[PDB]
Amino acid sequence: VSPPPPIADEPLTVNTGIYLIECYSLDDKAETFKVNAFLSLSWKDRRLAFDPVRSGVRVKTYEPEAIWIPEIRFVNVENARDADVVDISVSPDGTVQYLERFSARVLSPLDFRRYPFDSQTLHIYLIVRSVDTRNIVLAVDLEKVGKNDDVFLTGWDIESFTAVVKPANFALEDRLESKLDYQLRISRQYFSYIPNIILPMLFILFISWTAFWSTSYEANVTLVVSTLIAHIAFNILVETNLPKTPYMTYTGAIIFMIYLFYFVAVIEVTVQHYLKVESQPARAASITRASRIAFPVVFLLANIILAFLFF
Amino acid sequence: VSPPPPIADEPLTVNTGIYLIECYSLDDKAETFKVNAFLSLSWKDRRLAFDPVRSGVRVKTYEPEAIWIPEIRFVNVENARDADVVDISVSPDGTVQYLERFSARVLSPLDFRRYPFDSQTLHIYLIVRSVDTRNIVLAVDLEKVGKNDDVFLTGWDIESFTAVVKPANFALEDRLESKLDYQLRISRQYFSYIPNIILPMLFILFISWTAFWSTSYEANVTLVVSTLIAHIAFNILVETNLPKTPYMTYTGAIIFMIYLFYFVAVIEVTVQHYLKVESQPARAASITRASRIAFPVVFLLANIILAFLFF
Amino acid sequence: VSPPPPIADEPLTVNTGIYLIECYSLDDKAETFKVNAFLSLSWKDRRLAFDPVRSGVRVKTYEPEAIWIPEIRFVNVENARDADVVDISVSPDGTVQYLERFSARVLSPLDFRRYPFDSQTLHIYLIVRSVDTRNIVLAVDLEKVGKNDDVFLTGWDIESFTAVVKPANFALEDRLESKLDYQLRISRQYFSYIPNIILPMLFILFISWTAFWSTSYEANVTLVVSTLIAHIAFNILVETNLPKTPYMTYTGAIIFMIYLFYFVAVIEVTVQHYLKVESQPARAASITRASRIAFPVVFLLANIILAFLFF
Amino acid sequence: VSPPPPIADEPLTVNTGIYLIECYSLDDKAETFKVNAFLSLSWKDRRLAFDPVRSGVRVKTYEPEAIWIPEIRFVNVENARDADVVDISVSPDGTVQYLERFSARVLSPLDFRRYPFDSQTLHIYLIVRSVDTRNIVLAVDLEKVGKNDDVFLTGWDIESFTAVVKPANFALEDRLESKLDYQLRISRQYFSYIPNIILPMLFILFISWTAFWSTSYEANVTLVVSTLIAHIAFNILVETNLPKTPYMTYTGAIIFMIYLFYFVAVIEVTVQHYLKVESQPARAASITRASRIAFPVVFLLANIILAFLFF
Amino acid sequence: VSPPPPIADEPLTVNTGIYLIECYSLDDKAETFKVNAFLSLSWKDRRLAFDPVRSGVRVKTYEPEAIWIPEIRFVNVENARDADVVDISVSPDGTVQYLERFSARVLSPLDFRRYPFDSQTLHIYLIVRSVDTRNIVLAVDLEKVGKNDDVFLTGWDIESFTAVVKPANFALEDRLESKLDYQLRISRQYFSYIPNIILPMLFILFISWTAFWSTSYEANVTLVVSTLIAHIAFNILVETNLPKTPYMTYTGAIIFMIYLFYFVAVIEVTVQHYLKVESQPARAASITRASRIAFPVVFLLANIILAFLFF
Ligand SMILES: [Cl-]
Ligand SMILES: [Cl-]
Ligand SMILES: [Cl-]
Ligand SMILES: [Cl-]
Ligand SMILES: [Cl-]
Ligand code: NA
Ligand code: NA
Ligand code: NA
Ligand code: NA
Ligand code: NA
Ligand code: NA
């Protein structure tokens, strides 16, 4: 089998569509997601044309091996898609209608800057390479692009699944290549981060601030050091669910800043004890009273600054 | 091979059945389960009809390649099922009896709202896409739906395995689609959660309340902060066995609430010490005595409210 | 190819044997084990009979496709076995000798009640489904059941590998099915649990009891709470190596009971401090002295009771 | 099919190229990375030459089975590459242009000496084994070596992808072998290590040094021991992301050195308390005051020495 | 295809060789390692004799399916090897030279008694089962046994790769089996265990001994209990990298012994406090002073005894 010959010198247009059946395993660390979908393909092959009257059939079914089928690949996949051909239908003018159901693990970079209040644009890049006989170009049949209502991505809200209609045509290894960009827009369900990470992290921090109403150095050291350790545990927990980024994430920024608050609270607790030992408690009392206001105030203002820089 | 032609204009009815052999790996985080089962298919193919008197044979056995077989797929699977054809039998009237043994990983969302006292309805969706020649519709042969007595799903009780007899017939990409819903009803074995998570978590909380019978600030800080850290460990343990949900789970609610109790206990311990230092212990004594009753009482009432909202 | 036809109306007897080459990956959480073995099959196919004199051979070697072979399956496997046919030999009277080497992941429930001093009976269920033409029954050739001397299952002692000679014959979807039960009896190597989990857990508990020779509330709180946290770590460690069971395991029972001892030790430490503050130390001394005997005594008796209930 | 015969006695030159499409999963512990790329092959097969004016076709497209193709393998792969042939083009003179898209898991040792400020040279070794008929030698077509602009390796910066043009030709098992070295130069994005590991580790160390402004032994013991435990947690965290090396890494060296600082701080805290108990506080004061300067100074100088030895 | 016929009554000798290309993933817990190697096979099949004059060629190249190939298997593999035939060369007398490149996961028990200062002998067992026509025996072609210079096993030093030239010929299920033992001698790179586990574990132990220069019970309890918890963390860390053994490992013995030292240190700290409270500090001072010498001395002697028993 060889590609359909051109009537003049036109390129062969392969109309494409992706209909999402399943979306699962969005792995943040790996920056991958798994997809199960219908891939539809359509092109004209004159050599397969027939007369409906003398045939007695309005449509003709073929096995993939019997006819020429464009070698369509995905750019951003780990391994080649697992595909099973569903149907191949030919109309009288030789218009081929191809349908396969496939599953693939897609590599798509994620921007963690606003995590866990982030939104992403996942990409599925469709590609075809041209042959010596003719140049093969991809198009989007919008009537064949969509997603099942039951499509759920655990921990995310699916906003839209659209295709950029104009392909990116370019040369690669002395042949032209036609690339389509299918975009799946998603937004993270931040809900669970609030009772599981955010609030627990704030509670332990506020507990360290009770040291500003205590003159007991031994108790103060216990309050600040114990909560710091619990903060380290949350830092470790958070970083294990995320990849290493060459930039600061919103959560990473807050987590890092909270260390500074623990560090300054230890300085305050130290200074307070030092003055008490030096028989200067009136002074220590002035520093401690100021700290009661300064710590929550600087914490609120630093958070307003951070939220501003990130959102 | 082509589909059996209609005598009139009727759709082809494919009778189905699923007999569960094995159920394993119910993964809460992934919202998946693995299944090993018999899939039975039955349809009439008049082209295969024969005479039983002259053939001397009551049944004819065919190899899958020799005859037309409907392309039946599962909707909610990760990858296409791993199937091995067991038997194909044709009766004299041309009724085909197909049997395969398959294994598949099924995506089925779980409702964690009542965790670990939750029940689930797992779904296995069977599907067939109509061909151009004719419309294919699915039916349930209840005589061929069931499960082996030895079917066990570790950590769960299997209640029932039934099929919704009426298929969901709908158009998808300009063809008809016929979908059947096989339902596996299960209830979680909550037993182990009691000695492993629930009771240990209650013991550490009750240990924090011994601070209400102590005037030692240093010891109190140690009691409340140490148990809080142990509570954090249980929170982390629990959340690692669960996916992130856009709702509160029953266990999540209790775990979150317990932080408030630790926070208020720290306030009490702080207020008590502050008054003692200010030479007001009679007052501190009134707050501490009230706390001895208030803490267990508010804990019980808050739990009654939560159990009511969730069950 | 079709099954051997019956001389009268007898079922076809397929003689079986399993010879274990490798046993590995006994996963307690998954309740699975991996096996690599020889599967031997033997049956009479008269159509294959020959005269040794005429042919000039005592045996005939065929390829699997050339002759009829029974469709033998394993019941309790994750996926169908990975098999490679080793040999097919036909004797003059049509006695077929089939040999394959296979590997499979077996699902076999485990009874954790006596963990880590438990013994198990792993099962490998062999099955055959009858055909329209012939009822197929399985038998055990004891001469072909065994295991290699080098067969080792890490963390277990292999006791015996035997087959229940009488198959379990039953109807499944209007066809006879013949099931054989191959049993691999194993006993857990409990050795390592002693220095790694049991003794460390006892040491920290005994360390909490040193609080009965101390009047220092602050030191007592540190002793009991710190060791309780270390006990929580062991509880978590143990539960990660085990599945969730709807029953108490021996280790689970001891681990749970030890929490009660920590809880009562905190009550004692609290009561002691309370009396000391109330200027009643003579009393506190009576409770503390009683506790020094009561705690180890009640611990020993409770352990005797538990060992009795479990063994 | 057999290899193209030599006109004289020359070896067959197979021109190669690798064009990277995807780079993912650089696993530090495993010392592996996954690759998805185009592999291009070119050689002269005179038996395939044709007339351009007579044939009318400028290029002939063959199926892999139809012609002889060199058996090209990767040396440093876990399993054989997953490959799909894209195109085979023959020019009139018999110059074959072969193109496949492959995916593979590559074993490439990493030098962790300067971690997390390390750079690596990943290798992909291409190999061909000669046949009895003739010797096969590999060459690099630089025009067909490259990488897609979108190629991203999470946590790394990609510097260059080049090939050492001269193959390593050697005898192995009495036949010639021709090996090419494709080099992917990368540098680690150390950014995230600063707020996640480095700074938190420095903060806890500096917190241990507040004990030099405290006379409270009980508080000092709490400060030094608590922070030491947090240092152990960071040591464990770091070592889990790295393989075991027969050399010290930069981070490993700093982490190890910090233990010595904790050990000496405990000695200081002990010596200070001992002198205070012996009624020699003036002296303890001399040691403590010296420690305030000595600890940060020795820490800075030791770090300058270490950075010098490693960079 | 059938086996080559015997000229007399001799068994068919299949000469073997294994040339290691890659060694990776030595998993201590699983007691497995992955291998990528050349497997060479050589046997005489006179039925394949040819005249170079008539056929033109000096050596014939065959496809595996075209000729008889001995069914060679590995005994100690998880699954059957992934093999790719590189060449099948037949010389005029009928001597076949078979070459394949394979990858396999090998089960080979490890002796952890001296861990992490242990050495191992990994085995790769090659096997052939005899057929009816004739008995097959394996031999080692030493000229075809070896390893690539670049063969590295992360965390190990490779000493030698040799074959026991004499096969183990034995009866199995009424047929002969011929087994060869390929041995890969390795020694563990213990380096990293010193700064990561050994020294940190010794530092925390020595820190607990500072309690022998302190009269502060509250500080002593903190020193001994905190370092004990850090010791538990190292115990858990070590045991996660190792399988459960029915014997004591060297590291396991040291780790276990260190618990006894913590237990006795708690007794000492308790006894000291008890005497101080009873107004007997002179006695307490005698016990504490003795402990300063006894603890490091008994620790050194116990380690000399342990090293002697293990090495
Ligand atoms: Cl693809
Ligand atoms: Cl399916
Ligand atoms: Cl099977
Ligand atoms: Cl390869
Ligand atoms: Cl093998
Ligand atoms: Na085609
Ligand atoms: Na068919
Ligand atoms: Na057959
Ligand atoms: Na070829
Ligand atoms: Na303390
Ligand atoms: Na063969």
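Just so it is clear, chain C uses Swiss-Prot numbers, and the residues here are 47-357, in order.
This deposition comes from X-ray crystallography, 3.0 Å.
Cβ from N, Cα, C; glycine included.
Following the DSSP three-state reduction, the secondary structure of C:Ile244 (mutagenesis position) is helix. Counted within 10 Å of its Cβ, the other Cβ atoms near C:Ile244 (mutagenesis position) come to 16, all protein chains included. According to Swiss-Prot, the mutagenesis experiment C:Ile244 to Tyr carries the following note: Marked gain of function, with a ten-fold shift of the proton dose-response curve towards lower concentrations.
Shown in sequence order, the list is empty: the chain has no residue 6+ apart in sequence with a C-beta less than 8 angstroms from the C-beta of C:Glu264 (mutagenesis position). The DSSP secondary structure for C:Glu264 (mutagenesis position) is helix. Per Swiss-Prot, mutagenesis C:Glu264 to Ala is noted as: Decreases cation selectivity. Decreases the binding affinity of TEA and TBA. Nearly abolishes block by Cd(2+).
The note that Swiss-Prot attaches to the published mutagenesis C:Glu264 to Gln or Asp is: Decreases binding affinity of TBA.
The 10 Å shell around the Cβ of C:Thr268 (mutagenesis position) contains 23 further Cβ atoms across the protein chains shown. Record note (Swiss-Prot), mutagenesis C:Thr268 to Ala: Increases the binding affinity of TBA. Weakens block by Cd(2+). The unchanged residue is displayed.
Annotation note: C:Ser272 (mutagenesis position) sits in a helical segment as assigned by DSSP. There are 22 other CB atoms within 10 A of the CB of C:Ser272 (mutagenesis position), with all protein chains counted. Under its mutagenesis annotations, Swiss-Prot gives C:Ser272 to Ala the following note: Increases the binding affinity of TBA.
Among the mutagenesis entries in Swiss-Prot is C:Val284 to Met, noted as: Displays an increased sensitivity to propofol but not to desflurane. Classification of C:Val284 (mutagenesis position) by DSSP places it within a helix. For C:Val284 (mutagenesis position), applying a Cβ distance below 8 Å and a minimum sequence separation of six or more within one chain yields C:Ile243, C:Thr297, C:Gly298, C:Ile301.
According to DSSP, C:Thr297 (mutagenesis position) sits within a helical segment. Around the Cβ of C:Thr297 (mutagenesis position), 25 further Cβ atoms fall within 10 Å across all displayed protein chains. Per Swiss-Prot, mutagenesis C:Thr297 to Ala is noted as: Marked gain of function, with a ten-fold shift of the proton dose-response curve towards lower concentrations. Also shows slower apparent rate constants for activation and deactivation. Displays an increased sensitivity to propofol but a decreased sensitivity to desflurane.
Taking the Cα atom of each, C:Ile244 (mutagenesis position) and C:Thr268 (mutagenesis position) are about 22 angstrom apart. Under 8 angstroms separates the C-beta of C:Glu264, C:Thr268 from a C-beta of chain B, among the mutagenesis positions C:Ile244, C:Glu264, C:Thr268, C:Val284, C:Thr297.
By a Cβ separation below 8 angstroms, chain E lies close to these of the mutagenesis positions C:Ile244, C:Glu264, C:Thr268, C:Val284, C:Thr297: C:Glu264, C:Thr268.
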